[PDB]
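Shown next, in structure tokens, is the structure this report addresses.
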Amino acid sequence: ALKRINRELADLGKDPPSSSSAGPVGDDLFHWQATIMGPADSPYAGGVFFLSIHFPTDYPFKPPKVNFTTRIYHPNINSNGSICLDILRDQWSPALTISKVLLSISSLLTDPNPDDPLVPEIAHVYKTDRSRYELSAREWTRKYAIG
Amino acid sequence: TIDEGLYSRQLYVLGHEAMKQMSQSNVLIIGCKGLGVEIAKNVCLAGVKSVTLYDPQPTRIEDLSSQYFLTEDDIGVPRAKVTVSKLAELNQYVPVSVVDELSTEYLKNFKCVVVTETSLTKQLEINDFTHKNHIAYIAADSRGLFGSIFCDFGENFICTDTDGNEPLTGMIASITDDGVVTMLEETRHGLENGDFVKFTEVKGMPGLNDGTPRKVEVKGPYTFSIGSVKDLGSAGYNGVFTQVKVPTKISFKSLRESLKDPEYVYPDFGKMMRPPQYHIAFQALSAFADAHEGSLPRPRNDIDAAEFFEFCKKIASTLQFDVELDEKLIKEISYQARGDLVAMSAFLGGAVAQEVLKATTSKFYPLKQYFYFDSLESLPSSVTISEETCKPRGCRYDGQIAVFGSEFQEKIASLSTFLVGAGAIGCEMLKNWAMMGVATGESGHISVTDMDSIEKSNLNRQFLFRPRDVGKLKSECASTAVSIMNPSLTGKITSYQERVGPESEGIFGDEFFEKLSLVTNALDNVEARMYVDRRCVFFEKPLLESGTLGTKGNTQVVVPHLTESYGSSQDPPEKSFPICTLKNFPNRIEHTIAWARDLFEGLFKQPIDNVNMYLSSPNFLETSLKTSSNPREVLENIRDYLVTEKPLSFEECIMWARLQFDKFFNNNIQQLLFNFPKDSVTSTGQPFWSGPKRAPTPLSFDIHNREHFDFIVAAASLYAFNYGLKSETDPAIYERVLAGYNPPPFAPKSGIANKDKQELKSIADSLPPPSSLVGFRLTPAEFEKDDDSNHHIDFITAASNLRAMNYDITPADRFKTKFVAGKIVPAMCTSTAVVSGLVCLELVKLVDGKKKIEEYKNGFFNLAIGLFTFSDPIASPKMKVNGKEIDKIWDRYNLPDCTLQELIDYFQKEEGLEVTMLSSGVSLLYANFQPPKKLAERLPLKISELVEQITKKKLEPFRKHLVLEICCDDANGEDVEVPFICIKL
Amino acid sequence: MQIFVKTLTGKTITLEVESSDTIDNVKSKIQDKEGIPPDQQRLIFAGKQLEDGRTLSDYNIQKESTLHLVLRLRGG
Amino acid sequence: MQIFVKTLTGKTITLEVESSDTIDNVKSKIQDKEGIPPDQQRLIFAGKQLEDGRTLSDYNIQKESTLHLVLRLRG
Ligand SMILES: Nc1ncnc2c1ncn2[C@@H]1O[C@H](COP(=O)(O)OP(=O)(O)OP(=O)(O)O)[C@@H](O)[C@H]1O
Ligand SMILES: [Mg+2]
Ligand SMILES: [Mg+2]
């Protein structure tokens, strides 16, 4: 696991992710702290979201545990930071890199999926009153994702 | 009336009906040697109605080679008489008897008849009777490293289950007018051509819901066909399908008929020409015994071998067998005629016991009809095996010396093994080692470790433990039992109660491991397997891995510098459901059981832990306010469980349980339906509650309903346990308390600054001070499935069934709920016996020090279908480093405790490689991209000092080495893999 | 060429292959028909475990040959 | 030519296509008409699932053939 994790880290260092920056916490290779920038064409524009990534002892044969640490008002992210992503629960394979996961999370942020929601109330607000959802998302990203 | 406290693991393999039929079947066993006693033990543990033994032959010393119920004080006593008393203790529900004489008509009292150590004429005489009276007949034989099984269940055997798999079920998406059934998105039905299915809940085609099975024509992994459904309708939508398993009729031939034209079962496809040879060889053995007053050929005797081969020629000519006899193999069968190995006995006994259970239950596919097996690759080649070394010495190991010799006996007697785990496989392994004489020499020793204690359910397949041993440590009991079996092991066994893992390296350290000869795993989880595999790889010790699951099993061997390790291959992972499915949209009972388990943890475990930690840690609040993802939840839990909702009697517990019922089965559903009404549609215009999403309906509490009352009782009892109150079970108090309950009004909420922190502070300071409460603690509930009086499984079952009623899912019972929630692994005694036999057959290969990789076999088997297969181990991969051949697995660098700069310089000058990353454990000691100041600080330090500084933990005094992982690049910049580094402290 | 694969659970699978196909192609076909990733498949023919990077003709696998698809178990 | 695509709810969509048209183009037409992303469209004909990168002629789709459209939902 150590060699794979270091290879991914070096690959990140070589070619910058531009919109993301993940690295080990202190000197522990199995605990990373990543950062994601809110897409410009989204309610979360101009926001910095911190994620915690926990590689299991069996990596890459078990998915990393990725949790948001910043509060976000999204139909697919709940108060614990859990992310409704298929590739993190049962579709995980030992061929996906952390950069792919970060790109998937950014794409999820750019457009939510209210048809299979994790937070039914936010999904209902999104489906019925879109403008209120936009205002709430902007308020939350200004209150938590900036500073 | 099956005692589920004992047959818990076996019922998950067989079932209630199968065991009900088993409990009414009688088994007769002729022969009480190692094979016979193994079969009888497995049958008694299985749970047949009764067992009868017939063996009037007086005991002899050599019989102790594989008979573990015989002692040296029983010489001259009939074997059955001395074995019945010890067999009667294995299971209290299975009487064991002895008959001094056998008459043909007496056979009519038995459901199954097993025959061992009997001549062919007697077998023909018995089978001529059993066949025409419809009695299952099994005949087993074990000669040295060769074995044979024959089954004859009658001309009209009815098999109800042919593979032992659960019926397949699936969710449909659409059924066209031509019967083309399509599965949901990316879902496989798993059917085969010729299967039968029945449909339910199909809309648009009500005619398919009657329940008549229909033929299945598989057209792809996602679709199949059922025929023409023109009349029933035009097109069907949604619904579910379930496979229907139909009985089969199997016709067996009598032994007399099948001798001429046998039907073979092949345990190995690599040698398909052998079973025809063994068929002649075993008959020749019987003829030779008949011609010499029942005496088999003497060990490694050439005259007897020649006469035996003459008999083989005669038999082959008589039967018009157009097969060329392999002289070497047949004479090998002759040489080992008097062999009696405990490993072969265990293997064949497990197989034959499974066949007996098939006969008595009409389940699983039986052997049809001849099963000839050999493990001739285990014959030693590093020692002298001749007539002089194989002659008997008048000791209990004669049956083994007749195959391996005295020099190999000396080799076995000085082994130093290490057995990890003392479960079913551990007990079988200890028995096999005791019988084989392992570690009975001056320099021998056995070490066994296991941190668990004996429980009632373990007695069903761990025959070394008795009911009086419940509550004691497994390792001590196993060591004492095997010291009773073989007295020479007194003082040669050491038992530890230590878990093998990173925390026990102070006991199983360098000194402990350097003295071993091999390691044998008997574990039940993959983490321990991987850890022990890594330790064996580091210390370069042979490893024997084995595993079982229901009727399936496998065994693998890891040999230093020859094969790959256990961790070089990948296994399928456990399936975990998406959080969105469990939280809101379940459609299977497994989802509701997982939800109920999470609810149990969140109601009776987490709040109690938070309250207790608040009353112990002086700085708990501040740490929680910035550590947890929801400090508000922690504060609310503490407040509710300390002041707001602290019960003073059991009536308040009942009221709390009623409130929780409302919270989790009536109000959350109302909120969910407020967010997504049943008539809502998706963004594409499709209905929202279609397919995998089922529309729920709120539950209204009714005291008379059984599930509601069960939930109330279990929740109130668990809450009282948390607060230490006196619970009750009389329905009168529950009905009286719940009558006067006024539900608070509830209305779903439509929704519509920094003061929240002030509110959190106000809540925090409102809590009573820890000083005011000293010595006060709340007892958390620790999940325990094996106790049927703590209400854990009762609560989980009630919650799961209530949530199933919410979403219109078919509820399950306590049996299936315990199976799913407890992560129980089905277990059988027969599979354990087979795997132990295979492992002990590989152990002799390891002891002999075989070098070629084609001489070892990894084994896989499924007894439900009678499948056995073997394959050579995979050789360890090689690589080129600096123009040198390096083993990717078993090679390492040995360096002194130098500085980091010196290590880098050594790798640059010696291997011509540039070090880019260096890590130890879970820490990054050095990386090429670190800032220059940090490196300049870390460069002149020794590796031990660097590890201590980075990990912030001093190395223990017992630590004698460090393992480092290094990634380096060549001169051109291409990354080259290198083996790990072993720094000697 | 047509070959058969028998699973440890009793299922049978029919594959249409050629003698020149690599073991990787066979594993991919088995994944298509069963969903088992190639890295988790253990194929046995005539007492030899098939390894990636080689061809069928290396193992003398001819038409109507029977392979066994096996797996390890964690109990015990 | 013309073809018909039936959905899980009983709706029928008529499409004007050619035997040489790729599956991707047909999925693009279905996305333009119904708004369903191609990645979530699962088209089935005669018990076989249509795969991207191929053409209708590869599946022997002819005049006025009938397909079935189901949808997979991202988790
Ligand atoms: N890391 C470990 N170190 C030492 N012994 C272990 C370890 N993990 C498991 N064991 C032991 O291995 C044995 C596993 O055998 P088995 O699974 O048949 O027993 P069990 O877990 O007690 O029973 P059951 O699974 O039927 O409830 C048990 O003795 C267990 O204590
Ligand atoms: Mg236990
Ligand atoms: Mg266990």
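All positions are counted from 1 along the displayed chain.
Backbone N, Cα and C atoms are what each Cβ position is placed from, and that goes for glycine too.
The annotation that Swiss-Prot gives for the mutagenesis experiment A:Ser82 to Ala (Swiss-Prot position 83) reads: Reduces ubiquitin transfer between ubc4 and pub2. Reduces ubiquitin transfer between ptr3 and ubc4. According to Swiss-Prot, the active site, glycyl thioester intermediate annotation covers A:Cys84, on the basis of sequence analysis. Among the mutagenesis experiments that Swiss-Prot reports, A:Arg89 to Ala (Swiss-Prot position 90) is described with the note: Reduces ubiquitin transfer between ubc4 and pub2. Reduces ubiquitin transfer between ptr3 and ubc4. The mutagenesis experiment A:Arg89 to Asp (Swiss-Prot position 90) is recorded by Swiss-Prot, whose note states: Reduces ubiquitin transfer between ubc4 and pub2. Enhances ubiquitin transfer between ptr3 and ubc4. Quoting Swiss-Prot on the mutagenesis of A:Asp90 to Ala (Swiss-Prot position 91): Enhances ubiquitin transfer between ubc4 and pub2. Reduces ubiquitin transfer between ptr3 and ubc4. For the mutagenesis experiment A:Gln91 to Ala (Swiss-Prot position 92), the note given by Swiss-Prot reads: Reduces ubiquitin transfer between ubc4 and pub2. No effect on ubiquitin transfer between ptr3 and ubc4. Quoted from Swiss-Prot, the note attached to the mutagenesis of A:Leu96 to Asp (Swiss-Prot position 97) states: Reduces ubiquitin transfer between ubc4 and pub2. Enhances ubiquitin transfer between ptr3 and ubc4. Under its mutagenesis annotations, Swiss-Prot gives A:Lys100 to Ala (Swiss-Prot position 101) the following note: Reduces ubiquitin transfer between ubc4 and pub2. Enhances ubiquitin transfer between ptr3 and ubc4. Among the mutagenesis entries in Swiss-Prot is A:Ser104 to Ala (Swiss-Prot position 105), noted as: Reduces ubiquitin transfer between ubc4 and pub2. No effect on ubiquitin transfer between ptr3 and ubc4. A mutagenesis experiment is reported in Swiss-Prot for this position, A:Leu118 to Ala (Swiss-Prot position 119), and the note states: Reduces ubiquitin transfer between ubc4 and pub2. Reduces ubiquitin transfer between ptr3 and ubc4.
Mapped onto this structure are the features recorded in Swiss-Prot.
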| residue | record | DSSP class |
| --- | --- | --- |
| A:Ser82 | mutagenesis position | coil |
| A:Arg89 | mutagenesis position | coil |
| A:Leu96 | mutagenesis position | coil |
| A:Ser104 | mutagenesis position | helix |
| A:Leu118 | mutagenesis position | coil |
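Close contacts with ligand 1, defined as a Cβ under 6 Å from any of its atoms, occur at none of the mutagenesis positions A:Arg89, A:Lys100, A:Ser104. Neighbour density for A:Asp90 (mutagenesis position): within 10 A of its CB lie 15 other CB atoms from the protein chains shown. Separation of the C-alpha atoms of the residue listed as 'active site, glycyl thioester intermediate' and A:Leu118 (mutagenesis position): 7 Å, rounded to the nearest whole number. A gap of 11 Å separates the Cα atoms of A:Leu96 (mutagenesis position) and A:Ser104 (mutagenesis position).
Comparing A:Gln91 (mutagenesis position) with A:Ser104 (mutagenesis position), their Cα atoms are 13 Å apart once rounded. Applying an under-8 Å Cβ distance to chain B, the recorded positions A:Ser82, A:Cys84, A:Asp90, A:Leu96, A:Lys100, A:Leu118 reduce to A:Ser82, A:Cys84, A:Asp90, A:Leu118. Checking the mutagenesis positions A:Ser82, A:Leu96, A:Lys100, A:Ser104, A:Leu118 against chain D with a Cβ-Cβ cut-off of under 8 Å leaves no residue at all. When the mutagenesis positions A:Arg89, A:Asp90, A:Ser104, A:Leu118 are screened for a Cα within 10 A of the Cα of A:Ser82 (mutagenesis position), the ones that qualify are A:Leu118. Most other Cβ atoms within 10 A: among the mutagenesis positions A:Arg89, A:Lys100, that distinction falls to A:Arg89. Its Cβ placed at the centre, A:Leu96 (mutagenesis position) has 16 other Cβ atoms within 10 Å. A gap of 14 Å separates the Cα atoms of A:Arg89 (mutagenesis position) and A:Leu118 (mutagenesis position). Within the set of mutagenesis positions (A:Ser82, A:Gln91, A:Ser104), the lowest number of other Cβ atoms found within 10 Å of a Cβ is recorded at A:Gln91.
Looking only at the recorded positions A:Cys84, A:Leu118, the densest Cβ neighbourhood within 10 Å occurs at A:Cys84. With respect to their backbone Cα atoms, A:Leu118 (mutagenesis position) and A:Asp90 (mutagenesis position) stand 16 Å from each other.
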